[PDB]
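Here the structure is laid out as C-alpha cells; the discussion comes afterwards.
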Amino acid sequence: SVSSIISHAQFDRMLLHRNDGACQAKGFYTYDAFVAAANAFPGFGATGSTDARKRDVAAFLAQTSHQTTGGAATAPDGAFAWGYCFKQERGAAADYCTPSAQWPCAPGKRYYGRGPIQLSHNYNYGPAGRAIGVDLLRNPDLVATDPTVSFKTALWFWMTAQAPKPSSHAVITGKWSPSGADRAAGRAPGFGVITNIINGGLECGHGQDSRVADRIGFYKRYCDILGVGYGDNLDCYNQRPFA
Ligand SMILES: CC(=O)N[C@@H]1[C@@H](O)[C@H](O[C@@H]2O[C@H](CO)[C@@H](O[C@@H]3O[C@H](CO)[C@@H](O[C@@H]4O[C@H](CO)[C@@H](O)[C@H](O)[C@H]4NC(C)=O)[C@H](O)[C@H]3NC(C)=O)[C@H](O)[C@H]2NC(C)=O)[C@@H](CO)O[C@H]1O
Ligand SMILES: CC(=O)N[C@@H]1[C@@H](O)[C@H](O[C@@H]2O[C@H](CO)[C@@H](O[C@@H]3O[C@H](CO)[C@@H](O[C@@H]4O[C@H](CO)[C@@H](O)[C@H](O)[C@H]4NC(C)=O)[C@H](O)[C@H]3NC(C)=O)[C@H](O)[C@H]2NC(C)=O)[C@@H](CO)O[C@H]1O
C-alpha cells in the first residue's frame, strides 16, 4: 500500500542527502523501516483515490522532512533534498514534561523532539507508546535509536486525532469537515492546517514564516515526484493556532 504509492527509488530521490556526512542520522532512516512502520497503520497511503494516497504519503514525508531537515537554500540539490538529516531535536532546551494524571513523566527523562515527526511532550510519548506497545514514557530514547519505532511514532501522530485537532491523515485525504471554530480561525482543509496541527503554536497565524515555507517546499517537490497536485491552502500564515 505504501510500497504501491512510493517505491524505494522514489523514497531515495526524495530523501537524497539523508546519508551525507553532514547528517547526524546518517544510516538510521531506511525504506524498510518506513514500510514496516506503515504496516501498523493500514489507512496510511491507502485511503481514498490514488491522488489522495499520493498526497497522504507526500505530505507525511514533507512535514517530517522539515522536522528533521539539514537543508539550506544553496545546499546541493536545493533545500528540499535534505530531509531526514536529524533524529533528535538540536540543542533541546527543555524536559517537555507537562504534569498530568494521564501521562506521568519518568524521573530523569526528557520528551524533546525525536524521530521523523520530532515527537515531543509526555502527552505525545505516552499515547504513542501505548499505541505501538512500547513504554515511551519510560524509554523515550527508543524513538531515536530504533528506526521502526521511530517511523511508527511519526505515523501515530499523523493518523491520530487529538480533539479539537483532526488527524493530519483525515485532512490530507479530504475527510475533514472544519467546525465553526475552525472557519472563524481561517483553518481550511489543506497542507497548511497540517503544519498547524504539528507545530501551529510556534509557526502559524503570524504571517510569513520560513519553517512553514520549508514544509511547503518539501511538499511541492515530493508531490512533483509522485505525480500529484498539491491541493489548496498550503500555508498557515493566516490561521489561528488550535490553542
Ligand atoms: C547564513 C547561512 O546561509 N548559513 C548556512 C546555514 O543556514 C546552514 O545550516 C542550515 O541552516 C538551516 C536554517 O537556515 C537549518 O534548518 C533548520 O533545521 C532544523 C533541524 O532540523 C529545524 O529544526 C526543527 O524545527 C522544528 C520546528 O519547525 C522542530 O519541531 C524540530 O524539533 C527541529 N528539528 C531538530 C532536529 O532540531 C529548523 O526548523 C530548520 N530551520 C528552518 C528555517 O527551516 C539546517 O538544519 C542547517 N543545516 C545543518 C546541516 O545544520 C549551513 C549548512 O548548510 O550553512 C551555513 O552557511
Ligand atoms: C520549543 C519548541 O521548539 N518546541 C517544539 C514542540 O512544541 C513541538 O511539539 C508540538 O508542540 C505542540 C505545542 O506547542 C503540540 O500541540 C499541542 O498538543 C496538545 C495535545 O494535543 C494540545 O493540548 C490539548 O489542548 C486541548 C484544547 O485545545 C485540551 O482540551 C486538551 O486537554 C489538551 N491536552 C493536553 C494533554 O494538554 C495543545 O493545545 C497543542 N498546542 C498547540 C499550539 O497546537 C504538538 O502536539 C507537538 N507536536 C509534536 C509532533 O509532538 C515539536 C514538533 O514540532 O518540536 C519542538 O521543537
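The residue numbers of chain A are those assigned by Swiss-Prot, with the residues present covering 24-266 sequentially.
Placement of Cβ uses the backbone N, Cα and C atoms for every residue, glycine included.
Recorded in Swiss-Prot as a mutagenesis result, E112 to Q carries the remark: Chitinase activity is reduced to 0.33% of wild-type. Decreased anti-fungal activity. For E112 (mutagenesis position), the number of other Cβ atoms no farther than 10 Å from its own Cβ, over all displayed protein chains, is 20.
Classification of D118 (mutagenesis position) by DSSP places it in coil, neither helical nor stranded. Quoted from Swiss-Prot, the note on the mutagenesis of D118 to A is: Chitinase activity is reduced to 79% of wild-type. Decreased anti-fungal activity.
For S143 (mutagenesis position), the Cβ neighbour count at a 10 Å cut-off comes to 21, with all displayed protein chains included. Under DSSP, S143 (mutagenesis position) is assigned to coil, being neither helix nor strand in the three-state scheme. What Swiss-Prot says about the mutagenesis result for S143 to A is this: Chitinase activity is reduced to 1.2% of wild-type. Decreased anti-fungal activity.
Around the Cβ of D118 (mutagenesis position), a 10 Å sphere holds 14 further Cβ atoms from the protein chains shown. Separating the Cα atoms of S143 (mutagenesis position) and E112 (mutagenesis position) is a whole-number distance of 9 Å.
Looking at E112 (mutagenesis position) and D118 (mutagenesis position), their Cα atoms lie 12 Å from each other. Among the mutagenesis positions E112, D118, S143, residues whose Cβ is positioned under 6 Å from ligand 1 are identified as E112. Checked against ligand 2, the mutagenesis positions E112, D118, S143 give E112, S143 in sequence order as having a Cβ less than 6 Å away from one of its atoms. Mapped onto three states, the DSSP output places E112 (mutagenesis position) in coil.
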